[PDB]
Structure formats: C-alpha cells, structure tokens
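Here is the structure we will look at, set down as structure tokens.
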Amino acid sequence: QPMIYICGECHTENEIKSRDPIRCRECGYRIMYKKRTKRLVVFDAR
Amino acid sequence: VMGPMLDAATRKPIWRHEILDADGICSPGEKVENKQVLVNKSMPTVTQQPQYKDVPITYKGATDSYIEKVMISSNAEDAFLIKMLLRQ
Amino acid sequence: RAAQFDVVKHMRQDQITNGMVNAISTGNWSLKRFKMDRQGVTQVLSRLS
Amino acid sequence: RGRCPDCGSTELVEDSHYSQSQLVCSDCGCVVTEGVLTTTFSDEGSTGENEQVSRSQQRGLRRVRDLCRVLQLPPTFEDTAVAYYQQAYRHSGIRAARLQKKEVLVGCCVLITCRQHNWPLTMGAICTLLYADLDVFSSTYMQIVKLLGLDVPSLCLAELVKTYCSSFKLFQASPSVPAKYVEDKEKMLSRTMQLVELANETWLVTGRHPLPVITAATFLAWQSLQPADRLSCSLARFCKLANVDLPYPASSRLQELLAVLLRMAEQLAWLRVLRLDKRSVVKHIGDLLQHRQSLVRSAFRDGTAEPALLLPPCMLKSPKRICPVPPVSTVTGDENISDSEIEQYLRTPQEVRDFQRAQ
Amino acid sequence: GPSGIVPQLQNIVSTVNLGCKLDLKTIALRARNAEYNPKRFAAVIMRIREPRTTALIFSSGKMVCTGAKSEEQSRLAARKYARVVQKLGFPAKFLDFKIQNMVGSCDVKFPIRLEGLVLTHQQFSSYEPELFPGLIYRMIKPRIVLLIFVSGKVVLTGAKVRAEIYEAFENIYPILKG
Amino acid sequence: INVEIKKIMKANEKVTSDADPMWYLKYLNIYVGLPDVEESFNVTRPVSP
Ligand SMILES: [Zn+2]
Ligand SMILES: [Zn+2]
C-alpha cells in the first residue's frame, strides 16, 4: 500500500503517501523518480 | 489522481488502465501503445462534498513506446509536476 | 495623514522581475521612451546535435 | 439511441479509429451502430462583468495586493486573500468601522491565509507595515475570527524557527564577525531542535510568547559550539553582531533553562564530579544532549505512569496552601439597614459650602 | 461527582431602577462617597465599604452595581444605595432589582496541557498565547465562557444564576479529566 | 552586470519630494548577488542549472 520513490542525488527510498509537499528524508532535494516495475517484458532480438 | 479501475470479474485492471500503478501513474520499464492512459488526473466539477470528473492524460501516436523514466517534483505554489520520457 | 508616511509601505519589487522575465521569454520589447517595438529578439537553443 | 440498435442500453461513450468520432454504449458490444462526427473550434488567435465596486472598497483591495507583494509569496495568496476580504466586506459594523480598523483588517486576512498554508509568519511582522499597535490589532483580529468562525491552525513551533534561524549573519565571515564567531548553520539548528523539544515537554513553551524561547536557545547553542571562544559574550553583545534586537524575557528563559540543565547535570556522576554551576554547565550540553531522555526520567519526581517536580513554573513556586474547599455560603439579605452608615456618607452643609468654595 | 471542590464566586453584577429622575450635580455635591464628572459622563460613581461594592447611577434613574460576592449581598448593597439616595431628598424606591452576572473560579490540583484541548475542541477553544496566555472556551450549555490555564485553574463567567456556574463546572469536569 | 548597472543607477541617484524641502530618497550603491531559489518559508538555497 505505501509507495516508494527514490530521491535525486542520494537514492534513499523516500516513502511518501500523504499529500505533503515533496521532500527528501535528509536532502534538500525536491526531485524524485519512480522505481522500476516487477512485471516482465519480452523482447525480440532482431 | 486515482488508481486503476479493476474488473470484479477478473481482479485485473481494464485494458486502458493496464499500464498504471497503484498511485495512478505509469510504471517505468513498461510498454505503452495507442490510446492508453498515462496519468489518471481528475479535476473539480464543483469549481455538498466536491464531485469530480474524469480528464486523463493519454498517449496518442503511431507505434508503441517504452517508458524510460518518470519524474515527480513540485513548485512552492503547491502545484505538483510530472514528467515522463518515452523511447523508440 | 497627520504623521509622515513610510516608503517601505510601498517600496515594491515585483515590477522589475515581471518586466525582465517577460521580455526575455516573450521575445519582443517596447522601449517606448526610445520608441522602438522590435520583435524576434530571442530563439530557443536548437539541440538537434 | 441511448438504446442499442433495438434494446435497453442507455449510456453514451466515445470511440474512433482514424480521427473520427462515434458513440459507445453498452448492453452488447455496440457503438449503437450510429456514432456522430465532431465539430471543433481553434486555429484562431475567468469572466469580465466586473462591477464598479465602492471606491473605498477597491482602495482597500489595492492595499491587500500591495501587502502581499511585499513578502512576494506565490500569487494564489493574493487572490484568495482578496476573496476573504470581499467576504468580510458584507457587514454593517465593518463598513462603518474607522479606516484604521480597515488598515488592520487587511493584515489579518493575509495572515490567516499564510496560516492555511502552514506558512510561518509572526504577529509584528505584519503590524510593521500598518501603523498598528498590539491591542488595536489583536482585539480586532479576535473580532473577525469569532465573527466568521473559520478554522485556522496555530503557529507550529518548528515552522517559525527555520526562517528565524536563517536570518542570522553567523554563516559567513565579515568585518563584524571573524571566524571564531562564524559557525555552521546545520549544527546550530539541530541543537536548537534538541533544546526546544525539552522546552515544550518541560511546560516552558505553553502560555508564553514563543520567540524568546528561540532566542535563548540559539544564543546558548552558538556559545556551546565553541565555548572556549564564546563564553565571554553576552545577550546583547551577541545579538548586535547579528543586528538582532533581543527579548527582555530571554533573560527569564535563560535563567529558567540553566536551572533546568543543572538539574540534569547532577543526574550523571561523571558530570556530578565537576561541581557544575552557571559558568561551567554551558560547555557540556553536547554531553547532556546524548542522554537527555534518560536525564529527565532520572530527574523528575513525577514517576507516575500518567526528586525534581516536572511541572510548569506557575506552581513550582508552590501554593501557600493547597486550595482548601472554598467557603461557598449565603447570608440574610433582608435585614434592616443602619441609617447611621447612610448618614456618614453625606456631607454636612458646612462641608457642602467648603467644597463649593474649593470648586 | 467532582474532586471534592465546587467553584467559588468572585464578583456579582446587578441592576436596579429607582423609579424617579435625579439631579446628579446635587448628589455629587452632598455625597461623601461619590465621584462624578458632568462634562464627560452621564452617571455618578459611588461606593460603600460593606458590602464592599460600587454603584453607577444615571440621570435616567437606572443603577448598576458590582463588587458583590453573592446575590444577597448585591441586593443589600443596592438597598443601601437606595437609602443613600432617599436621604439626599429624592423619592428613591427599590424596584425591579435583578442580578445580571457573577464570576466563578476553581482549581483542579494538576496541570493541564492546553494544546491538546485546542487540538480536540476547535469549535470552542481559543489558543493564542502570544495574545493572551489563557485558553478561552466558549461553552454552550449553559451559555458560559470558561477560562483555563496550565496550572489547572479554571474561571467561569456569563451566568445569571449560580447553578449555571456549577453546571458548566461539572460539564467541563469530564472534558478536562480526559 | 558589473560596470553598467552602476552607471545607470548613478544617473538617477536621487528622487525629489512634492513638498517639504530637504526631503529626498537616495540610492548610493547596488548589488546583484548569486543565483538562488525561493522556497515556501521565505528561505533560500542555491541551485544548479
Ligand atoms: Zn535525498
Ligand atoms: Zn440490442
């Protein structure tokens, strides 16, 4: 149920759920990225 | 933003919401094709509890794309901001 | 007023900001003292290569 | 139509392949087999209808926006402030109120606006621009809030400290502050947190002007970071370097907090051995802060689940007697009245003439 | 029940109508225990030492009294002022006496953290320490205002009868007990 | 930003009142600082491009 983004330039799981303004846990950074999916995607080696 | 609409008959999200995540936004690594939604945004129709109307952000293009990275950030005016990078 | 006014009650600071950013972003200026209203002063930097 | 080709569908939804439009319904997998095309605007090129409004009213509105442009906060603060102002401009009392009460009423709406965004702002910082005074503007401020009954948060302790601490000049060298006064901001703000958290649980925050607490904590934190360099300074000597004007209560808060920390100091034998006092206790707060949660629970006499009294100062002075049962009573109010008492309160004609002569 | 304590009373406020018009200048001229200023105010100020009270009498014939500890003492003092006016020569009479307010206070012998109360009773609580140290509670049953402090002392105002003060007291007892 | 701004401010160094002689408001020097960002608590931090 909780969601896990990773912070910019420190890359520690930032663990935000509420509608609070975006923020790192220790950094001053305001920028965060989503983590990759766990579903598999197949490719054609052409 | 609201999460995917699940079919009770399947316990899996409808086709147009297939790519979404629990938070209502698309998942890096996955494969988007035409007229599937990328963010499930909703706005206030009331401008007693506020009612809400659907107005998603959809992908429209010829071929499929893969999703490279998804960014979330904010201004000081409380306005959230999403950015996404698609690849072919 | 029966007592002197203070300028800090009106010494405001959004004007310079608005003018500068609008001129650079929009790309047309009106130096109405100089009487010139040129356009096409700015272009987005082409990152083709 | 609404129906499917022949039967009980009702819904209406879009479908299209190559830039057309059609109508999706559902009782079968059908578009109702009909659809319609779309006709659109564009390839050309939030009301008006703006009332004239009372001249004085718009004059006030102009003060609203000229105020919010000072702090240069994000625009929506201005617009919503205007909305609150217009809402307040709907009652006879405010309309007939003198313009000074109007000059203050613009201030309060901007204030509550910032409070909604938990945006830290203090009372005088507003009154600075408004020719106001504490009583004038505070009494009025209460009046509108009770009139409107709108929910508004309090000043949350940690919010104001960020902007207050950041205003100091201790973070760079300058001809007024050589390096021995210079300090790292991160350490100071952390230390102030570790002190203010004590202040609230030790009842010191409640019911007092909040800012003196911050000033005392910052002064002592700055000292304790280089006590050998900084023990020689003082309240004003420190503040005027930062061009800060200090609270007079800050002396009261200082005496209070040193009294607290020596009581922590005795809890540890390896602090007890030094025979600590006012002069010396300052250079060990770095030591105490590591174990403060143990110090408080070793120091308070209130060991109950819910040697030193952990109470606010208002009764740390202790009652002279612990509030025995009050003498709630009645009397006979119907007795006769002694006329002698009444005649004692009357001037004789000689005294009447004396007062007439004096007048 | 309460913790063995019922609030004390601090002040009484009452009014009475004397049934006739008065010459304020004469009364101030001849009263040892009176103060009046005709050029700014329309009523004469007087006091008595027992019950230790003050009275405010207008030229219109209405009177306001304060300083009493109980309603009987207010009524006695008002009758005393009526007698004072009578001996001054005016046809003063004691009519339509009514109590208007009284003040009560109590202490609970333990501290109270006001922040929690304002965080839980927003509809009634005011917490602006930078403006007034005490917390203001607007109670609806009875229509009473209670003033609360960190020491556990509580003050009550706005009642017409004493039962209102004690009613508000035991109404707030469970709330503060939380 | 290093020698022209100062001249242009110098050229308009003083404003004059409508009345009340010897009432005036004077600029004496002007600075331009280094880049930084607003934040929602009237507090600031430097930023990268
Ligand atoms: Zn980080
Ligand atoms: Zn059919």
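Chain D is numbered as in Swiss-Prot; the shown residues are, in order, 4-48, 58-318, 354-406.
Backbone N, Cα and C atoms are what each Cβ position is placed from, and that goes for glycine too.
Going by Swiss-Prot, these are the annotated features:
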type	residues	note
BINDING	D:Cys7, D:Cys10, D:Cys28, D:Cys31	Zn(2+) binding site
MUTAGEN	D:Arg110 to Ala	Decreases affinity for DNA
MUTAGEN	D:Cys361 to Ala	Abolishes response to oxidative stress. Abolishes the decrease in the formation of a ternary complex with DNA and TBP in response to oxidative stress
MUTAGEN	D:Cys361 to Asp	Impairs formation of a ternary complex with DNA and TBP
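Listed in sequence order, the recorded positions among D:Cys7, D:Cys10, D:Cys28, D:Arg110, D:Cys361 whose CB lies under 6 angstroms from an atom of ligand 2 come out as D:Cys7, D:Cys10.
For D:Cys31 (Zn(2+) binding site), the Cβ neighbour count at a 10 Å cut-off comes to 13, with all displayed protein chains included. Filtering the recorded positions D:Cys10, D:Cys28, D:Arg110, D:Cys361 for a Cβ under 8 angstroms from any Cβ of chain E leaves D:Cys361, in order along the sequence.
Taking the mean position of the Cβ atoms of D:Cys7, D:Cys10, D:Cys28, D:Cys31 as the Zn(2+) site, the remaining residues of that chain whose Cβ falls within 8 Å of it are D:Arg6, D:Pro8, D:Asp9, D:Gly11, D:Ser12, D:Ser29, D:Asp30, D:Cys33, D:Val35.
A separation of roughly 71 Å, to the nearest angstrom, links the Cα atoms of D:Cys31 (Zn(2+) binding site) and D:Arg110 (mutagenesis position). Cβ neighbour count for D:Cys28 (Zn(2+) binding site) (all protein chains, 10 Å cutoff from its Cβ): 22. In this view, the densest Cβ surroundings among the binding-site residues D:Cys7, D:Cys10 belong to D:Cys7, judged by other Cβ atoms lying within 10 Å. For D:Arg110 (mutagenesis position), the number of other Cβ atoms no farther than 10 Å from its own Cβ, over all displayed protein chains, is 7. Put simply, of the binding-site residues D:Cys7, D:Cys10, D:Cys28, the one whose Cα is nearest the Cα of D:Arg110 (mutagenesis position) is D:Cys28. In the three-state DSSP classification, D:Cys361 (mutagenesis position) falls within a helix.
Under 8 Å, Cβ to Cβ, and six or more positions away along its own chain, D:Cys361 (mutagenesis position) finds no residue.
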